[PDB]
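Peer 1: Pasting in a structure now, in structure tokens, and then I'll have a few things to ask.
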Amino acid sequence: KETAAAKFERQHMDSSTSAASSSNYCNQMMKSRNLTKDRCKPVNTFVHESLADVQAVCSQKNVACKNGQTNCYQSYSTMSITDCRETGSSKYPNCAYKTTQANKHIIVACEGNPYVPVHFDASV
Ligand SMILES: Nc1ncnc2c1ncn2[C@@H]1O[C@H](COP(=O)(O)OP(=O)(O)OP(=O)(O)OP(=O)(O)OP(=O)(O)OP(=O)(O)O)[C@@H](O)[C@H]1O
Ligand SMILES: Nc1ncnc2c1ncn2[C@@H]1O[C@H](COP(=O)(O)OP(=O)(O)OP(=O)(O)OP(=O)(O)OP(=O)(O)OP(=O)(O)O)[C@@H](O)[C@H]1O
């Protein structure tokens, strides 16, 4: 149905905008990317950079993953990101999100040959 690297791109890449254009960005994008299909995904981050720039994080600062694996990496530079978090007024299937646009470092887990992002761990 989907490989981990393609799922990462679907859930986390928005190379087509430099930032969230409106407070409704998350509401639109979490629907469009099919993150509201069977439940409201409670938190998600979109990265406004090229896939290459995000893949390159896999060779940057090695850091511990939240789950305790050691295959996580922190971006040297900040990156334009948009944090999407479910609101309290949100109830499936009417998923509602707060949109937060910021410059943060991203932390992703990388696997495979080629070594590519497969999980978005945090932004710092
Ligand atoms: N170091 C690592 N290396 C490889 N895979 C890793 C990993 N740490 C976690 N995972 C995988 O991800 C899920 C954990 O996620 P968590 O339990 O911590 O919360 P979650 O809501 O994200 O659940 P899922 O939307 O099902 O997970 P993903 O499909 O990978 O979406 P994701 O990339 O995380 O989006 P963001 O919300 O973070 O922005 C698990 O299935 C886990 O096996
Ligand atoms: N060890 C390394 N090995 C390989 N490539 C490396 C690297 N360090 C950086 N790069 C790459 O060179 C370009 C410039 O990066 P640079 O790191 O040289 O500029 P930068 O201005 O972006 O850094 P800093 O203000 O020093 O960062 P921090 O002080 O830690 O926090 P904060 O200021 O808030 O955020 P950011 O400013 O980073 O966005 C980037 O493309 C980056 O990927």
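All chain A residue numbers match Swiss-Prot; in order, they span 27-150.
Positions of Cβ are set from backbone N, Cα and C atoms, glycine also.
Per Swiss-Prot, the features are:
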ACT_SITE  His38  active site, proton acceptor
ACT_SITE  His145  active site, proton donor
BINDING   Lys33, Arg36, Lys67, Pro68, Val69, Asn70, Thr71, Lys92, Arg111  substrate binding site
MUTAGEN   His38 to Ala  Loss of activity
MUTAGEN   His145 to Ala  Loss of activity
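Could you tell me the structural context for the features on the list?
Peer 2: Listed in sequence order, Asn70, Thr71, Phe72, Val73, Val80, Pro143, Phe146 are the same-chain residues at least 6 apart in sequence whose CB falls under 8 Å from the CB of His38 (mutagenesis position).
Secondary structure from DSSP puts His145 (mutagenesis position) in a beta strand.
Under the three-state DSSP scheme, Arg111 (substrate binding site) falls in the strand class. The number of other Cβ atoms within 10 Å of the Cβ belonging to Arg111 (substrate binding site), over all protein chains shown, comes to 14.
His38 (mutagenesis position) carries a helical DSSP state (H, G or I).
Within the same chain, residues at least six positions away from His145 (mutagenesis position) with a Cβ under 8 Å of its Cβ are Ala30, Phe34, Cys91, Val134, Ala135.
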Peer 1: Just checking a number: largest C-alpha distance across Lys33, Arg36, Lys67, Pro68, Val69, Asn70, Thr71, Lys92, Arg111 for the substrate site, rounded to a whole Å.
Peer 2: 22
